[PDB]
Amino acid sequence: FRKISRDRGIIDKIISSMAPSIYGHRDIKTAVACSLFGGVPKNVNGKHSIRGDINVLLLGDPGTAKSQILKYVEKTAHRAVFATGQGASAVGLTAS
Amino acid sequence: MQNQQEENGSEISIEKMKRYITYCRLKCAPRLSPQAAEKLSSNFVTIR
Ligand SMILES: Nc1ncnc2c1ncn2[C@@H]1O[C@H](COP(=O)(O)OP(=O)(O)OP(O)(O)=S)[C@@H](O)[C@H]1O
Ligand SMILES: [Mg+2]
């Protein structure tokens, strides 16, 4: 990991490794890379809290392969939970 | 900077603020003085 991260083009290589079945959507793959790697959540002096994870919204016309990107993130991430609004065969987002 | 100011005393700690708010809520319930009433009665009718 240290050897491959020492390379200068590590970020572009990671972005290109995002979702190999998806073609030509480099900006989406970059946003997915930021969301998967994440930032640092910080609580300064206890009182003030700052969120440290990236929220990404893919707004697209249908047939633009957003779903395959979501399944790629599900296979890739450590703890990825898939939920859907229209469908029913999924874990709900509301606590019960 | 917040830690240095809390050591200085120009800002006090959040749990201590919570406990102080509880203390002041149970202990103190102020009254307005009669000399403080006519000023409110004037500064309330000038707005109207
Ligand atoms: N850039 C792309 N690269 C590879 N496959 C693509 C690309 N764009 C579309 N597809 C294919 O087009 C189809 C779209 O299917 P889905 O991604 O499941 O549907 P969708 O893109 O989420 O759009 P919806 O669900 O109707 S809003 C899949 O077979 C994808 O593989
Ligand atoms: Mg879809």
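We number chain A the way Swiss-Prot does; in order, the residues shown are 484-579.
If you're wondering, the header gives electron microscopy, 2.5 Å.
The backbone N, Cα and C atoms fix where each Cβ goes, and this holds for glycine too.
Now, the feature entries from Swiss-Prot:
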BINDING   A:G543, A:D544, A:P545, A:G546, A:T547, A:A548, A:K549, A:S550  ATP binding site
MUTAGEN   A:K549 to A  Reduces MCM2-7 complex helicase activity. Abolishes MCM2-7 complex helicase activity; when associated with MCM5 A-422. Reduces MCM2-7 complex helicase activity; when associated with MCM3 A-415
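Taken residue by residue with DSSP, A:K549 (mutagenesis position) is part of a helix.
The C-beta environment of A:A548 (ATP binding site), restricted to residues of the same chain at least 6 apart in sequence and closer than 8 Å, consists of A:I505, A:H508.
The Cβ of A:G543 (ATP binding site) lies under 8 Å from the Cβ of A:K549, each on the same chain and at least six residues away in sequence. With a cut-off of 6 Å between Cβ and the nearest atom of ligand 1, the recorded positions A:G543, A:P545, A:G546, A:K549, A:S550 reduce to A:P545, A:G546, A:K549, A:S550. Only A:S550, in sequence order, out of the binding-site residues A:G543, A:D544, A:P545, A:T547, A:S550 have a CB under 6 Å from ligand 2.
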